[PDB]
Amino acid sequence: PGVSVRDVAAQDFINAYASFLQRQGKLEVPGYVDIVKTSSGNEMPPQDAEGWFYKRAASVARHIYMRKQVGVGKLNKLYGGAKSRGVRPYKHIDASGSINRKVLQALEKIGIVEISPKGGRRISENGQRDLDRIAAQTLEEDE
Amino acid sequence: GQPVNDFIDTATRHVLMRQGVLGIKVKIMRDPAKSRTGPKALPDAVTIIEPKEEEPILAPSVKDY
Amino acid sequence: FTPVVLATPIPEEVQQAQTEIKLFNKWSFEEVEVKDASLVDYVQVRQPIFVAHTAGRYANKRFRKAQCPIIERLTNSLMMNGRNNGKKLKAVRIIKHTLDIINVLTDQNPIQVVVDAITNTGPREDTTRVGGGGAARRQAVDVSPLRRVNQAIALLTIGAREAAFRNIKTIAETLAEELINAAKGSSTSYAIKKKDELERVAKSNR
Amino acid sequence: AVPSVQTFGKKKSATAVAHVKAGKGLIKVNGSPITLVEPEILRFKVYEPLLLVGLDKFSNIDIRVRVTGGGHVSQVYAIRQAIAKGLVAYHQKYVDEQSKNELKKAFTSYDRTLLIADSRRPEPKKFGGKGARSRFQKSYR
Amino acid sequence: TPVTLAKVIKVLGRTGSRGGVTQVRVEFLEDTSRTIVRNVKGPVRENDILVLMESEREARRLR
Amino acid sequence: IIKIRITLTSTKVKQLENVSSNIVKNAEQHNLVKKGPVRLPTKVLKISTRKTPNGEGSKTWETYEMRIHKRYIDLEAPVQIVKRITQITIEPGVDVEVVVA
Amino acid sequence: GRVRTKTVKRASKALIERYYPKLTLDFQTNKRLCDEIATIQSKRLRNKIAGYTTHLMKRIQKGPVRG
Amino acid sequence: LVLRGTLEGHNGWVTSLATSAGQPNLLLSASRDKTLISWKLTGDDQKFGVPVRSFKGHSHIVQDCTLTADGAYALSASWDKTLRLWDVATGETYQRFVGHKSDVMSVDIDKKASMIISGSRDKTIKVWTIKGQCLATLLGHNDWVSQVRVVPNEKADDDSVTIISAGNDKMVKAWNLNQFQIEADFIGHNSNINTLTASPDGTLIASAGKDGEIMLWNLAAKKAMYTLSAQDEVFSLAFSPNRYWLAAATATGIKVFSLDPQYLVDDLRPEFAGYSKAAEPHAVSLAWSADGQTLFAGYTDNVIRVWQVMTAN
RNA sequence: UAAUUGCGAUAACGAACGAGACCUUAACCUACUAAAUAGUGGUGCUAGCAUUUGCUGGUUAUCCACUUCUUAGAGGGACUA
RNA sequence: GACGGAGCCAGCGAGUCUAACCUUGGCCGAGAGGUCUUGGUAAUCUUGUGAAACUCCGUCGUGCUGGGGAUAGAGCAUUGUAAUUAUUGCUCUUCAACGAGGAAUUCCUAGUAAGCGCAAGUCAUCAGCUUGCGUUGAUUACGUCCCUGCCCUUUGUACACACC
Ligand SMILES: [Mg+2]
Ligand SMILES: [Mg+2]
Ligand SMILES: [Mg+2]
Ligand SMILES: [Mg+2]
Ligand SMILES: [Mg+2]
Ligand SMILES: [Mg+2]
Ligand SMILES: [Mg+2]
Ligand SMILES: [Mg+2]
Ligand SMILES: [Mg+2]
Ligand SMILES: [Mg+2]
Ligand SMILES: [Mg+2]
Ligand SMILES: [Mg+2]
Ligand SMILES: [Mg+2]
């Protein structure tokens, strides 16, 4: 009786949407997905190599639903972290804009996000629809 | 205090003589009673106006109109 | 039981338990008594608390720490050393895990275990300093009950810290086994070892 | 129509604006259920008001909280106030004084002040030290 | 062991060179007329219960 | 009949206040809608520097503050009335700017 | 601590000296009285005047004072 | 006249008490806890009345409250220079009078619920209509106006309403509002004055002050009758309407007196505990019921209570 | 007493600077004035799911209403009641 | 506890006119950064400064180890007329002491200490610095004159550049 991604938990929903995007597979990932560190503030590549890009896609799709319009700068600021500069103190350094834009335009070529005026990217019709249906199946996953 | 920032005017002047320069510090505290704007007194004076007295018994009566 | 179902879930487990009795997470706050005298009115186990994180002002006046419930004091003493000065949400998880381990090791009430541990490791007789020209002496002096409770909690947490600095065992396990042995003093707790050395040095220096 | 009241809850920098209206009985923060806020162990801290007084007294109220400023603990301790003051304000404005009063007795019997906010504010930092009271280490030698 | 449960009546003064040891007048919770002075290390109010294992030292000012 | 915006600012609060009182007074005896003034956040110009002219002594710092107060009012008035407001209301220190749009 | 200074003491003594019948036993009424019959320039100072004036009123009702 | 149970719910000195003639089961209390609480009476051994509604909206202490006869319009005069008119149900402000330059002392509505009068600290009395038009401004008092009280005229709602007022320059003024001039002035008070009230028939004034003498004046013949020491600071004054008595809340307790003939009725003492003899809680407010069977007394320990007229034995 | 801060005593009396008072800031105001350069609610248009009312959103010339939160200005409040 | 994912929240402020500042958004690039535009003389735009510590789920595992990141080599960029005794930034590789610190000694009584980052200042570029700000937020006193000193009174003095 009324379902939303706000009404479903975050981690669970993100795992289930990552598993759905794994089961579909139409994401056309770039060739350098194993190379990258996802930020210059990292030092090791992501551990779960087979699904880190799809988890990033799930998180970005949820973010676009939650907000009005954001860009690659906002995504890099969010997915950045603390850079270990050695003996010097930590700083906040932005994430990898290349993989952020690759996952953004991959969600575009699926049809989940599109170009929003005054700049930006906003959630689509079928994108809001399929995020809401998988929010449903995560709500009624109870036995 | 802010009373010094309100009422006191200070001036500094360098005077050149045949020896080294002389420093004149002039400080003038204005009276409060002849001020035209702002407070008229220092924030310490509690000036109390005197009352007037009336006879108590008064022969209690009424007036007709 | 009369549950009221809304479109917001409000699950039945928290519904039933915390409508019936004002608990911990799921732990009864009644039927706990301080087994010994001289620590009542200070070991605050008469007013219940959901979660030890409270924004209560206790350091303003003189004995509001005595008015404070004891589990928050356990978290606040789990808090020390400069790596972890600030992370009392983390300290609350450690404490929840510790009391879970207490329940697994022994079926009795974990708050009763904490009370018994504090009671059995409060150092009854300390030793103070006297000028004493020459060897600069020490004289045995008894301990006020709030200082008993404070030194008890400090001994427990320092023992857990140093026994789980570089080990496989985690802070929750080390604190739980120290609390178990302090509840049953078996000459194995660092807290009761420091208590015993304090008592023997006091009875020597008196 | 829409018999609603607006209340607030503050901690150090968090402002939580609670809209409290007569409805079906739902309780939501930032468009999401209370059962989904993420301070992890402070899920019970939010429930504290709802629980203490009793779910019954909320079985006819819709409250929606919009939250700004301050870190996560500041966020949660503010919801607590709003879903308790909005409660106290609603029972003031619409129902019996004995009911509002006995809610006040329960709240002040158990309180982490709840209805009143904390007057503790971050004092300003002074020169000669990285902290507000602590000063730089001097050497003498 | 001769454990003794005392109960304060009065606070006399804060002795000790560094000023941390407080003098108290205590009774013993079985005789009303049996009262002595004690040195205490911690903070002490009126109406609290102290623990002694030895009750006849009768100490005085610390230097 | 033109809809314009008048924005005043200064550093001295009291003369800014009676400038604004004069403006709202004159608009109120010649009403246009009501347009009470809107009060912006005060801009605190903070400049911190050392007390010492040389580099000797205890390290004592000082913070000078300038306070910028800024208000705006909307008017929808004809030509000569816009004028007579803008040349009659004028005091030292308060800088007032008028914009057509 | 809360020791009151010569300004508030001297002022309150003058007020209770020359305004006894009009002045009351309540702080709120007494501070409205002080606001109306004294041209004091500070709000906190006025509150201090009224508080010490109320203290002297209670002591006068209790018994005769030397001041 | 025995205690019928104590009444709590406030955190300030209970400055004003009032009732409703149309609905005699209702009480309104205005106190120094910055709120006005309306209560429904029950008649219980202890809790004589239960609070049913609490009204807020002031930024300072409220001093006076006045009701219309049936109990639908309620005015309050509060020391944030505010007058405000509530209803009784659902608690919303019908209107707010502002315009007074200082604290407001007393408000009164006429018998036909059309004329509202407010005397206040800026040495003046505003008279307003119901909607919020300042009908007139009246001066004359060189000092604090203590209180105002309306006086209704003869039957069939004759084309005049009278008013009386007391001000702290030893002055009492009786005015008529048909074309706004002065008609009577009363002198004779030894000291400060705080409280007067007017007869239910509308021709007697009783007035009272600091040192315990009560004067009574008559407007029909415009003459003074007498004066009567209470030996203490009298605070509040009330008329027992049908039975025609004089209740006076004073600094030690209650003094209720009789008019026909001149005899003291009762020096009413409340039992207290825990207080020394030098800190006895005095009186603040009195009110009589619609038919005057009950006087409610509000006291400085945030406590109202009630004593009902009953045969002495 | 934080304080030659006061009570008092008194060959001293009456004063002055300093302290305090003062000023700024942080706290309270569902009391005033307001405000698409801060918001909120409703109304239109529109998107999902549920559809049975609803829930989550978006929307500048869609207006309307308000100032609780945000800003200020004028005040109030604590004076150890 | 390190790492890897996700969750995800501040406040103080600064910013271009005859200049070229803060930069959104789109695209290229592993990254740093580059390019095409846009908004802002500023409660409007940068900016909800989506900060970090934290929270959750996972990898590791008492191993100087995935702790630690000094010292080195190679390359790619930016600022600048000019970077060679590396301006800085990024990438890969090298992976040292350090296993909680002796005599001593500093600061601190509540939103304080401590942890955590951010803004501004100097600034073409360069923070491990300072000045402010917010986030998370303990313990232990509520005293004493023992050490170090301070104020008042009395007292002694062969001191007055005054106990050096
Ligand atoms: Mg991250
Ligand atoms: Mg660090
Ligand atoms: Mg700090
Ligand atoms: Mg809409
Ligand atoms: Mg991490
Ligand atoms: Mg912000
Ligand atoms: Mg490493
Ligand atoms: Mg810089
Ligand atoms: Mg350089
Ligand atoms: Mg430098
Ligand atoms: Mg000698
Ligand atoms: Mg000599
Ligand atoms: Mg020598």
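Residue numbering for chain A follows Swiss-Prot, covering 2-144 in order.
Yeah, the Cβs are placed from backbone N, Cα and C, and that goes for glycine too.
According to Swiss-Prot, the mutagenesis experiment A:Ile15 to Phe carries the following note: Partial loss of function; decreased 18S rRNA, decreases binding to 20S pre-rRNA complex, slow growth in double RPS19A/RPS19B mutant. Every protein chain shown contributes to the tally, and the Cβ of A:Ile15 (mutagenesis position) ends up with 18 other Cβ atoms within 10 Å.
Cβ-based neighbour count (10 Å, all protein chains) for A:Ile65 (mutagenesis position) stands at 26. While the structure shown retains the original residue, Swiss-Prot records the mutagenesis experiment A:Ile65 to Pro with this note: Lethal in double RPS19A/RPS19B mutant, considerable decrease in 18S rRNA production.
Residue pair A:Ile65 (mutagenesis position) / A:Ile15 (mutagenesis position) shows a Cα separation of 14 Å. Under DSSP, A:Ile65 (mutagenesis position) is assigned to a helix (H, G or I) in the three-state scheme.
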